[PDB]
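> After the structure tokens below, expect a handful of questions from me.
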Amino acid sequence: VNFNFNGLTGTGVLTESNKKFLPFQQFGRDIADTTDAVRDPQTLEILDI
Amino acid sequence: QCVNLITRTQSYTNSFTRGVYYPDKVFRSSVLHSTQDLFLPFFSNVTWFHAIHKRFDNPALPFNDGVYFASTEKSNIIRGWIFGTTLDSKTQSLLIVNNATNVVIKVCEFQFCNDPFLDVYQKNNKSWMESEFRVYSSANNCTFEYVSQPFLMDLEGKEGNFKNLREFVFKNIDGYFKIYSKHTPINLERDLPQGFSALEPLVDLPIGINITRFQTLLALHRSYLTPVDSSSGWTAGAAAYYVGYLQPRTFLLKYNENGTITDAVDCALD
């Protein structure tokens, strides 16, 4: 599926939360400097791209 | 009103590994990454002010490229902050009130006193409700207002040993005032502790202003009564606090699996 989260977009599949984050930490950039984890603009749910 | 202390009359110490904050809003797990920004240089001379409290000063602290403030204080006698350049109702300036009830964030054009501080507050019933007020007393040409949670932890800590330490970082980039806070438990009672911790962004105010000088506010009862000994008891040594300046370099950092800041190395140190 394609996704657009308030600006930045992407295309892939989505997975439930597995990590803890930090309550103002919402992005999930990896060692490859690519976005792969983000939280919902409407709810506090971690999702993995 | 305005009370100025006519009779007016800096113990350099060391900060080991303090002043490390998350440089952005991304999460990296168990990797290493380096950025170039304004941190505290490691092992620098930091100015510990007059370690008494009887004693009240009106110093001149210049602001230049971000300020790291750190002052543990029981019962939270430290309550406010001043940021500005001219302080005589010429241009805009910023004021912070951190009392127990709320937090007040002003950008105003106040007629600041040479030593802004509240004196004496008279009698209601064994309690603290303020009666006297002398910090600006005029020049109220502002229509700005801001309410949030008060950053400081609560008051009336009467333990013999030091228990809590409060550290803040104020950064002025592109008129986008960034405040980094950490309330930490320490029990060693000796200056700046030797340890490693992270700082977190919680307050971001986009305003745009020029700052060259800064101060801070206290609040107490010096006499508790107007007629007897109103204001003559104090001299220029107000309180003890740590102020550090910031320098731009590269500060390569290591993350853990939890994403918490674990270690950082300064590139141009050794």
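Chain B is numbered as in Swiss-Prot, which gives 14-22, 26-69, 77-143, 145-294 for the residues shown.
Header entry for method reads electron microscopy, 4.3 Å.
Note: Cβ is positioned from N, Cα and C throughout, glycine not excepted.
According to Swiss-Prot, the record shows the following:
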{"type": "MUTAGEN", "residues": "B:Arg190 to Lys", "note": "Partial loss of biliverdin affinity"}
{"type": "MUTAGEN", "residues": "B:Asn234 to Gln", "note": "Increased resistance to neutralizing antibodies"}
{"type": "VARIANT", "residues": "B:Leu18 to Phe", "note": "In strain: Beta/B.1.351, Gamma/P.1, 19B/501Y"}
{"type": "VARIANT", "residues": "B:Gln52 to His", "note": "In strain: Omicron/EG.5.1"}
{"type": "VARIANT", "residues": "B:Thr95 to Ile", "note": "In strain: Iota/B.1.526, Mu/B.1.621, B.1.1.318, Omicron/BA.1"}
{"type": "VARIANT", "residues": "B:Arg102 to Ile", "note": "In strain: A23.1"}
{"type": "VARIANT", "residues": "B:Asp138 to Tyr", "note": "In strain: Gamma/P.1"}
{"type": "VARIANT", "residues": "B:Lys147 to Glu", "note": "In strain: Omicron/BA.2.75"}
{"type": "VARIANT", "residues": "B:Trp152 to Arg", "note": "In strain: Omicron/BA.2.75"}
{"type": "VARIANT", "residues": "B:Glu154 to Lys", "note": "In strain: Kappa/B.1.617.1"}
{"type": "VARIANT", "residues": "B:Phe157 to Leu", "note": "In strain: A23.1, Omicron/BA.2.75"}
{"type": "VARIANT", "residues": "B:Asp215 to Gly", "note": "In strain: Beta/B.1.351"}
{"type": "VARIANT", "residues": "B:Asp253 to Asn", "note": "In strain: Lambda/C.37"}
> Mind giving me a neighbour count for B:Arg102 (variant position)? Other Cβ atoms within 10 Å of its Cβ, every protein chain shown.
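Its Cβ shell of radius 10 Å holds 19 other Cβ atoms.
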> Just jot down the residues in the same chain as B:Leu18 (variant position), at least 6 apart in sequence, with C-beta under 8 A of its C-beta; none if empty.
B:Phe79, B:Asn81, B:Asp138, B:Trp258, B:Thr259, B:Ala260
> Of the variant positions B:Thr95, B:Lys147, B:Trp152, which one sits closest to B:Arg190 (mutagenesis position) when you measure Cα to Cα?
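Checking each of B:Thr95, B:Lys147, B:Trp152 against B:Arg190 (mutagenesis position), the shortest Cα distance is to B:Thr95.
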> Tell me the Cα distance separating B:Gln52 (variant position) from B:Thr95 (variant position), rounded to the nearest angstrom.
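Distance (Cα to Cα, whole Å): 29 Å.
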> Suppose we draw a 10 Å sphere around the Cβ of B:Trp152 (variant position). How many other Cβ atoms does it contain, all chains included?
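If we count other Cβ atoms within 10 Å of B:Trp152 (variant position), we arrive at 12.
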> Rank the variant positions B:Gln52, B:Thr95 by the number of other Cβ atoms within 10 Å of each Cβ and report the first-ranked residue.
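Of B:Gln52, B:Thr95, the one with the most crowded Cβ is B:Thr95.
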> What count of other C-beta atoms do you get within 10 angstroms of the C-beta of B:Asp215 (variant position), across all chains shown?
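The answer is 15.
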> Inside 10 Å of the Cβ of B:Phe157 (variant position), count up the other Cβ atoms and send me the figure.
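Within a 10 Å radius of the Cβ of B:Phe157 (variant position) lie 11 other Cβ atoms.
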> Taking the Cβ of B:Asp138 (variant position) as centre, how many other Cβ atoms lie within 10 Å?
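So the Cβ neighbour count for B:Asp138 (variant position) comes to 20.
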> Consider the recorded positions B:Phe157, B:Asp215, B:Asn234 and say which one has the Cα lying nearest the Cα of B:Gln52 (variant position).
B:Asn234
> How many neighbouring Cβ atoms, not counting its own, are there within 10 Å of the Cβ of B:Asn234 (mutagenesis position)?
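The answer is 13.
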> Cα of B:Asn234 (mutagenesis position) to Cα of B:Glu154 (variant position): how many Å, rounded?
32
